[PDB]
Amino acid sequence: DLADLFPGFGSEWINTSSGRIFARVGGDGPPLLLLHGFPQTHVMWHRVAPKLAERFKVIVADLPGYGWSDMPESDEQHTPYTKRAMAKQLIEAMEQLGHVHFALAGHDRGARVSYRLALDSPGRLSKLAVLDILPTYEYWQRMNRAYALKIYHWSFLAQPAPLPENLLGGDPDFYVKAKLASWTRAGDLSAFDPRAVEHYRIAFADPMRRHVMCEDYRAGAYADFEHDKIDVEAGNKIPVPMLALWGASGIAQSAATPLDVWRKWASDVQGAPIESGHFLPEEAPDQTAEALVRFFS
Amino acid sequence: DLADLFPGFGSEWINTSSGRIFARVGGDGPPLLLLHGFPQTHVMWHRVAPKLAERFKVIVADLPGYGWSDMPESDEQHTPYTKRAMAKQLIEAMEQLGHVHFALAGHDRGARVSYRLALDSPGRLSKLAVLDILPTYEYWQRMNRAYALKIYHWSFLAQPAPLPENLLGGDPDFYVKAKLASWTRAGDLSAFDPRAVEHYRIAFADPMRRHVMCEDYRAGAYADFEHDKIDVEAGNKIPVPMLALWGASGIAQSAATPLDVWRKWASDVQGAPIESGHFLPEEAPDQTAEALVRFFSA
Ligand SMILES: [Cl-]
Ligand SMILES: [Cl-]
């Protein structure tokens, strides 16, 4: 059975034209949407959301297809799991709550939804924070031996179905724990709350949920890359003030120097490293929360 | 049991310091060593070896760790499954048969052993053929988005143990058949003799054998790349006359024009595409056999 890691947050199923979005909602004040990434669910914000809820209406959503959100049927171009489509669905979800102008922080895949949202629909955002990513175009453009070995799962999970699905089925508990462990600074599971790990393990135990994750990565290798490429070539920059945080031992800093990269993508960007591996809000909840509150306030 | 796909060939278990090499041996004439790659065994040569045995003493060996050869225990640097080490072990195996100067043809991993052997110990080789590869260094140097997706397994199987091993253990039959099928021109298993497929499947069903294949790929991402890097940055070229064959629909041509790449690595290289996917000796056996017979007979 799955622990409630957001005491005092409500639980909402938000209807959209592509399916329900699950969210925990707490706090009051300006709306702030928090988006998780792979292979996690909304519960990864559990150490940081209570501090944000002191000043904001905090909406902690499962991405489309992840966690308890509905899984829209995919197609040959992985359309519902492109970050453009995810952002449109989340915009529609926020409109259901009456939030048409809101603050947004995302981590990993959710940070990819977030900067794509800022490029497509900048009027929707007051401020944007992205945690431990560079834009998808930048990862692929920096693909070399070292990066290919480090983020091998970018090409592995993008392989045509059912290859990754079948292999992930070989040992799904091991795989999700291996990914969680290996991207931390400690290299084991000791930075995570065990009840959160159980949430991530249970979601990953569902074949349909694993398939959606592969569809996300397929979108990441194809349409998401092409969407980013158009913006790069057009010189389109994110106009929303943004914060780029990265782990000193994280994924973003192995590809490049992250604030220099983001300055090419955003007109108004601040940045700071956090002493952390990839999972900033769980490995370094206090430093992450402080930086987010300061930026959004 | 498993079919004998080399009627008339003998079977040898050759002792070396690093474990026994299994080989089929047939024919008569100058010695010719044939090396398979992944995820196969020596039986991949079964359609071309009899043609070659008309003219050569053909030794069809399982690579160290593959097939029925012994599996040296690996270490933190994947040392016995580096191509440098494999090459030394096969030189020792050939010396046990009295072959200190021989011809060599390799496919896939075996082709990587082969060009490494030629760089490290050129005096052992009369002539060399490599099938559907570029040097390991060139694959990694050309690793962009397109190619990372194409040969994702170069990165996946090189992940630290036991990650690939644990994933491969859920359904080994699926993966070996997926790799065999995906790299052929047709995209299925129709090019293979089903009796050969059983050899590959049975080898792949052994978890220790699967581990060895991962160690081979780990060596391929680390020490093999480093050894190649030294040679290419030093301008060390293979001095042995060599033949590069590749499939028009194979792996090597996705990265670059193969002959241009090989000219950078070899002082005396000829090249030819064959209409085939990766598995030249099985997809295009007659065309492969003829190219090899002509090259090694010159
Ligand atoms: Cl990501
Ligand atoms: Cl190869």
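Residue numbering in chain A adheres to Swiss-Prot, whereby the residues present occupy positions 3-299 in order.
So this one's X-ray crystallography, 1.8 Å, going by the header.
For all residues, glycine too, the Cβ spot is worked out from N, Cα and C.
Annotated in Swiss-Prot:
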{"type": "DOMAIN", "residues": "A:32-270", "note": "domain 'AB hydrolase-1'"}
{"type": "MUTAGEN", "residues": "A:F40 to A", "note": "Reduced catalytic rate. Minor effect on substrate affinity"}
{"type": "MUTAGEN", "residues": "A:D110 to N", "note": "Loss of enzyme activity"}
{"type": "ACT_SITE", "residues": "A:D110", "note": "active site, nucleophile"}
{"type": "BINDING", "residues": "A:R111, A:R114, A:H155, A:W156, A:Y219", "note": "fluoroacetate binding site"}
{"type": "MUTAGEN", "residues": "A:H155 to N", "note": "Reduced catalytic rate with fluoroacetate, but increased catalytic rate with chloroacetate. Minor effect on substrate affinity"}
{"type": "MUTAGEN", "residues": "A:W156 to H", "note": "Reduced catalytic rate. Reduced substrate affinity"}
{"type": "MUTAGEN", "residues": "A:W185 to F", "note": "Reduced catalytic rate. Minor effect on substrate affinity"}
{"type": "MUTAGEN", "residues": "A:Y219 to F", "note": "Reduced catalytic rate. Minor effect on substrate affinity"}
{"type": "MUTAGEN", "residues": "A:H280 to N", "note": "Abolishes hydrolysis of covalent reaction intermediate"}
{"type": "ACT_SITE", "residues": "A:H280", "note": "active site, proton acceptor"}
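Compute the center of the Cβ atoms of A:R111, A:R114, A:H155, A:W156, A:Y219, which mark the site for fluoroacetate; besides them, the chain residues with Cβ within 8 Å of that center are A:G39, A:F40, A:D110, A:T138, A:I153, A:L159, A:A160, A:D218, A:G222. Taking Cα separation as the measure, A:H280 (mutagenesis position) is nearest to A:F40 of the mutagenesis positions A:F40, A:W156, A:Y219. Listed in sequence order, A:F40, A:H155, A:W156, A:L159, A:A160, A:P166 are the same-chain residues six or more apart from A:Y219 (mutagenesis position) with CB atoms under 8 A from its CB. All protein chains included, A:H155 (mutagenesis position) registers 19 other Cβ atoms within 10 Å of its own Cβ. Among the mutagenesis positions A:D110, A:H155, A:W156, A:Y219, A:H280, the residues whose Cβ sits under 6 Å from any atom of ligand 1 are A:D110. Cα-Cα distance from A:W185 (mutagenesis position) to A:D110 (mutagenesis position): 12 Å (rounded to the nearest whole number). Comment: fluoroacetate site residues A:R111, A:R114, A:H155, A:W156, A:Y219; largest CA to CA distance 16 Å, whole number.
Working note on the recorded positions A:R111, A:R114, A:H280: by count of other C-beta atoms within 10 Å of each C-beta, A:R114 ranks first. Around A:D110 (mutagenesis position), the same-chain residues six or more apart in sequence whose CB sits under 8 Å from its CB are A:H38, A:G39, A:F40, A:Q42, A:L133, A:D134, A:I135, A:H280, listed in sequence order. Under DSSP, A:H280 (mutagenesis position) is assigned to coil, being neither helix nor strand in the three-state scheme.
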